[PDB]
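To start, the structure under review is shown below, and the notes come after it.
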Amino acid sequence: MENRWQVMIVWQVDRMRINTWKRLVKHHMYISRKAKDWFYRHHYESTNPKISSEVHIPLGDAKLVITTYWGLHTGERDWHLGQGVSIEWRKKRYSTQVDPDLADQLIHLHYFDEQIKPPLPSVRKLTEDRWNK
Amino acid sequence: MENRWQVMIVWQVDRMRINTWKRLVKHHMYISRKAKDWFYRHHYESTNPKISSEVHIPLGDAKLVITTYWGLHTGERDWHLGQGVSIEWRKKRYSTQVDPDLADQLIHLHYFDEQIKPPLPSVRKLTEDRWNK
Amino acid sequence: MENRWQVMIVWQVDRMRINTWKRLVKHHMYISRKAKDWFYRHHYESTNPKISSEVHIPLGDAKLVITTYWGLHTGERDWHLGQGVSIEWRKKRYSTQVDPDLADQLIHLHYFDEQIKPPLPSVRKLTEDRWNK
Amino acid sequence: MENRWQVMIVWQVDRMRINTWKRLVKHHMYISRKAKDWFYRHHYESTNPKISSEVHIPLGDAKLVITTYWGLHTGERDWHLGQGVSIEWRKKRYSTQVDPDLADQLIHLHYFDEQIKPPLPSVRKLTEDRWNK
Amino acid sequence: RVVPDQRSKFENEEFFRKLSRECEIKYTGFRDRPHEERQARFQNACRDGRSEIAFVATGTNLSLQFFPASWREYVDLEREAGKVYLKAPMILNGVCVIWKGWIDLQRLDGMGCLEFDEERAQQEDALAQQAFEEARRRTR
Amino acid sequence: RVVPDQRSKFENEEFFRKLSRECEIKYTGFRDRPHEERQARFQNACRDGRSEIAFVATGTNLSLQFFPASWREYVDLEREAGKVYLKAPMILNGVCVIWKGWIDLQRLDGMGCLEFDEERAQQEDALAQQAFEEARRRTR
Amino acid sequence: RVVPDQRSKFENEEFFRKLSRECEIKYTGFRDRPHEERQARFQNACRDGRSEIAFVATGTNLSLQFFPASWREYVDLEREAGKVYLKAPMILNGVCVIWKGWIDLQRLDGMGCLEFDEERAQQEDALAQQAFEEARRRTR
Amino acid sequence: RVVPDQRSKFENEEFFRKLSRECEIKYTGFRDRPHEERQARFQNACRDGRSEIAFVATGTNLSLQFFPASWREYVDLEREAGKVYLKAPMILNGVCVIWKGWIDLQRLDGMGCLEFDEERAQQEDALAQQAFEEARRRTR
Amino acid sequence: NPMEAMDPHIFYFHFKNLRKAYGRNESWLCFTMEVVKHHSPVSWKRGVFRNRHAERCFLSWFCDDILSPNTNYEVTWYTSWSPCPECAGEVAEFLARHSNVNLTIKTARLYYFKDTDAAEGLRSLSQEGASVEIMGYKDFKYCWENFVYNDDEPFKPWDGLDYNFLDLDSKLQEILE
Amino acid sequence: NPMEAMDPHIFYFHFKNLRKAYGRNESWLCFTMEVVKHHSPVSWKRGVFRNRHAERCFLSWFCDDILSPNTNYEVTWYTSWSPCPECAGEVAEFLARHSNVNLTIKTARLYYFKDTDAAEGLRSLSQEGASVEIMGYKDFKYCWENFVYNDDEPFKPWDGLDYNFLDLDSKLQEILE
Amino acid sequence: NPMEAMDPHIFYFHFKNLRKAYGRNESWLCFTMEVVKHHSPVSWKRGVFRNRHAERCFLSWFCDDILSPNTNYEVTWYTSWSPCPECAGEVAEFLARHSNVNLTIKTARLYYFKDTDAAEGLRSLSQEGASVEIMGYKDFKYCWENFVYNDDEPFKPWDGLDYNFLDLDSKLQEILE
Amino acid sequence: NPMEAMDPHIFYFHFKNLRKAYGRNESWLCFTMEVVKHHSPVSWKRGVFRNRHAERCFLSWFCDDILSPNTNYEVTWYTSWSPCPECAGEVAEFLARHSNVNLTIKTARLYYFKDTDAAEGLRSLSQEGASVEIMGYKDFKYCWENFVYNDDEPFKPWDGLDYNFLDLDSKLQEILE
Ligand SMILES: [Zn+2]
Ligand SMILES: [Zn+2]
Ligand SMILES: [Zn+2]
Ligand SMILES: [Zn+2]
């Protein structure tokens, strides 16, 4: 027939909170180094054309990734204009995809042990829809 | 007759503690940024040929400088091989030269408000002679 | 009475040919290196507040400089809005200021010995007024 | 049984002409830019552990690569200490591996159209054994 | 128990509840285009490669994306005439759960729910399956 | 002619001559170690993965390297007892030529020569096969 | 001759002609402001420091700028009442030429011309004066 | 009091004590060279420019360096024959203290001590003199 | 990412329609993107892109910074080459999904690799609204006075662009029919 | 050189009018520069500068990129501090020369170094058109919705800015009289 | 690539044998490589590597710069961790091929991931000449006076390394038997 | 700071003693510095410097890294030019102060600016131990086999260096007498 269909559970989000995620992680990498071990690899190091930029965070033994999609398909609630995110923890070629409500608790196991200048990059702050609620 | 004789009270030191001062300040500037506002200007931005490198530290209103000398004259206690330091606080073209025992207390007014990884750059640790005592 | 009055013969020019001079010299320095030995020092390495940026060109024995002024005084022919240039060849603390029609012939003694992509930076192309003629 | 055996025709060479190939291509990329379109990708962008560094040269339509091996197996003529090279031209996922005597004639189709300071990077100069002849 | 208690996490873990609230799914595709043409574009996209398809959860900002495997799982028209069935497995919160559902090819309004997958739940792993319960069970 | 004239390049192109000068091959492996132990290490390396094997041309600085395909082609012991046969295809100067040869498992001194491959010479390509004769035939 | 022949360059070199075409000078200062107020601002700026003054050549894009020496030469009001005289030396094309001129303090329209300077023409240099005639006389 | 109480700091501040412990000074110059030649090199260096001279405190790692002013203060031979007197002012811990001392031109072993300077202690500053007592008096 | 303008010595190095232009792999474009936000005034965008290929680097800027619902966009490219046969396979799917963009590649030169892969690749790009044309003397000077540091000096043509127009135009009706 | 906007964790780090704000040497500004070209429509400029001091870095951008004759400009700064006593000695001479600029520093905080050098320095700046004010709740939210990546989330005040207004305003009529 | 020495605030951050040391992914080594060229005098090499993992970054420097035939080498590592289970799978094959290297990992700390993958991985490394040991007070001060900017100040021990020695040594005879 | 060696296409670009060599301002040197620490074995240093001028960049490396009391040093430069007349005014004062250095500029080319400022400048450099010579065929090949990536291929002379030697040597006894 044809090929198979590799799934990733992509949380569709806005245009704007993506461009505050790309400004907090780039804050907490270079000029402030609270969590500096996050290898933000760029565009054309990927094979999937709908990938903007992975955020490879090596979390102890193996890497959690947070990737950004663009131009998928238009959403239901009049702003979801084809740009989403699918968090994914891989363990030496064994891939799983995780809860956003647990992923920020999973950075919490390494970052960090403690009006904030600035707030820490939490993916739960990212993936909350400003239109359904 | 001839010109005048501009004095600076130069504390002569070894070869080695200079090259641990140049490794702690370069630690606390770039890769760690505990005190990142210290403009370490390089060699040929000076007019005095016996200057290695000034350490311009802007301390609130005006800049304290800490400069490094090389090849002055050989010392008395068999290691002081022509390399020294003269700390100097200038205030908008008004220059004074200060106690090392007070200068580390004068960085203390701005840096920092608190086995350490690493110890903070203190000039009193620099200027203590390892040969007279 | 008061101080003396250091003169430099400043050719006033437009806003636009300055910002094609800053794009040809920055072309012929970094990405193309036809004449790569031109040390373009930046803004706050100067003592005169009406200096934009010197172009130190070491021409064999000693350096020719080409400096850029901003906000001097408004000109006569309705575009000369306070931005000018004064070419100056110094020889080990002996300063002279030169003809633009000879200065491009003076870069010609070193650069270069030969629809062009791109044309070479010639100061005569800079200093020709587009309003008097 | 087991997997298949992907072949690449690897010309084994010395230690020294590798480290004059890595100094001529790095000469003709950055500081001189006679042939500047040669993307020298680094170590850990590869999946084969016996790869030092590919030299991706985009040659018009598709890329020729020249890769460097290290620690393969010791050679026959008392210097071939496990470091070799396999030139390979791929065309949109169609791979071939080429004559060194023709590959320098194949850079010649694009580079360059003309005691030299310095000589151009020719792979025939690389792959000639200094021990058999 | 290692497989039956994350079987029991589908009984208990409320993010598996929120995923499986028996909820509707909808193909939100070419929505600015009029309603009749897009079922053709949906039907053209389903069985060829080189394209993706979306499935919103109709209540949340969650979606299911079927990328081609060049970038079990099937998209097909051969089940019923004028209706497409969807099924695909995934590894969500470390455990193998399969997502399946139907969608009306004419309305583009359907129903889908993921149920826990027991068959290749022997094909999980030995200890690096538990590596997420070096994080899920092992909180710190 | 497109396949028979690069068949005729094996008749004519002298770099295919220099490759195929009926020449000897030799496993230059653990040469600093003594002569008896290395045939064990050769035999241990031949049929497992995770390793490479070398074959020098015994006159030149040319070698054949069998990387595992995770980084037609076979390395096997089952042909004769105490002797391994080698065969692998490649695409050398744009054309599909297969390399084959034998090597004595006790001496580690053998014989190998590559002959032009005609069977999957229909499996070449249509025009991007000729893309190397946009460079080989098309010189400039 | 080393001083009398660049004295003779003022006779001959036509860029010294173009500079000294007996031409008018004008203070182009606060030109967007009305005509009466700017003579005050001119008079306020002339004898204090911390400011510059301009003198256009009224035909070209050439100007004379009097920066303070903290960044022979005088700007003064004491010569005549309601009129300022200007004089300053410079080293133009390697040779010491002094620029002088008058400007009407009420009209801001005057006259200025540079004449060659002979007095400190002994104060030039010995050989690095000729270093510009390692470029002017020595063309290549 | 602003000048008499840092006059009183010379009475009290023990880093002015440690500087002024009536201590010996010595020209440590060309020490690897033999003892007789260096008094010539000292005498050659004293009255010309383009060079520095050192004066160690003979007990500490403190020294006094007389750079030329191109990089009150005098180095001279004209006081006594075969002996040089030294005097120079400085601004140490914000206050104007002058350093003076003698050194035997034949032994290169002498005596020097800095006393507080009262004459140009009116030439200090008005408030930015006190800017170091926005740090010395004002500790925090 | 959107470069504002360009110096004219690369304008002539890239946007001249001759047979000297086969010796590199780089591409350029100039857009002129006119937003129409409903019940709001018409704004403008303008700029130049270069090299990831260039006409996809438009879309990664397009779908990530400027884009907003309830709008209508009049995108107008000005490309040296045509879009590449893979580039058409990733831009034509965009305006398939977004029907509010009236994209218009009025390019300058056609594509050197004359094969089947670009024939229908420029055709399959075209049934969605992508009005492919060839830019001419009305548009080269429009690129001159809106994208080039042109000294505020008038446009310099090269004599022969009017008849480099037609024989390059004729290679569009060859593939569009 | 003109930075377009700013993230709100440095907006609160710099533009809060309290007594915690003495511990750095950096300054910020937000301009809102309205060109009036005669016989031509009114355009706009907008952006943020930081550190060469910041309010001179405006002028090196101002006199080198945007400026053009026969125009009228309504510059409107929004500064954390006041301009520095040397900075007033190099900005007040600018709009002395250019009378078409209606510059307006409606700043937020005054200057910590309370001395004579800034007293007439802010006065000598002011007789040319520089209408120095203090920005308030009408203007902090105007800085919020025009210069801050504000999540498209409404303005968060800190309670006390209305009475940090007046006692900082009273230090302007102290120096202006 | 071979860093010459190291400041002591990272010597204590990495080469202390405690249970605080689980909170990063970085590794260090100090080599002491003694060439023996035949009919030629004995030279020396010395230096520190860090992060591609570190003990492979030795070998890419080793097989590309220093190596030469007819030699004998006495390599002596001093590693924080053990080599990683994949790192043992790419260093043990090296000295399998080269029999002139008497490599010796007298490391400091063992490896936190206690599993089967490192058990025989350190064993399969060991039958070729790789004399794995644990460095002690004779060797920590040897690392101190040869790799550390130690002020020319004598060695500072932490009291407990002698009994952090034995219970970490006992985890080697556990895997080697 | 001490570069170890150099590729031969800049060896010929700088260290050839001809009349083509007037067209740059850069200088090179090769040192060969032999420490003699008392009651300790003789070590060695070796390397190349380039551009702050080059022969002062030796001394900033010399007086800051390697230097130590109770030693004797045999420094041996190999310079393209002579030291510059200002450079002689800052290197001759060094070995005036340090008498344990037997520095030896056996340079290759003389200096183009033939004036009085370099005549006694090379003389005043010379009464302290600085044995100025001209390097020859014994020393060009010594620079070849110790400083040049020479392919382990034998030395290539240019025919004429033996008589570029003497007429450049004769310009040393001209200034030394
Ligand atoms: Zn493209
Ligand atoms: Zn300021
Ligand atoms: Zn490792
Ligand atoms: Zn020099």
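Going from the start of the chain as shown, residues are counted 1 onward.
Cβ coordinates come from backbone N, Cα and C, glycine included.
Here's what Swiss-Prot has on this protein:
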MUTAGEN   A:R15 to D or E  Strongly reduced interaction with host APOBEC3F without affecting interaction with host APOBEC3G
MUTAGEN   A:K50 to E  Strongly reduced interaction with host APOBEC3G and APOBEC3F
MUTAGEN   A:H108 to L  Complete loss of interaction with CUL5
Cβ-based proximity (under 8 Å) of the mutagenesis positions A:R15, A:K50, A:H108 to chain E, or none: A:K50
A:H108 (mutagenesis position) CB neighbourhood, other CB atoms within 10 A: 16
Per DSSP, three-state class assigned to A:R15 (mutagenesis position): coil
Cβ-Cβ distance under 8 Å to A:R15 (mutagenesis position), same chain, at least six residues away: A:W79, A:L81, A:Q83
Alpha-carbon distance [A:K50 (mutagenesis position); A:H108 (mutagenesis position)] in Å: 29
Length in angstrom of the chain break flanked by A:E114 and A:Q115 (5 residues not modelled, CA to CA): 15
Structural state of A:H108 (mutagenesis position), classified by DSSP into three states: coil
Cβ neighbour count (within 10 Å, all chains shown) around A:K50 (mutagenesis position): 20
Candidates from A:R15, A:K50, A:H108 close to chain C, where mutagenesis positions are judged by Cβ under 8 Å: none
Conformational class of A:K50 (mutagenesis position) under the three-state DSSP mapping: coil
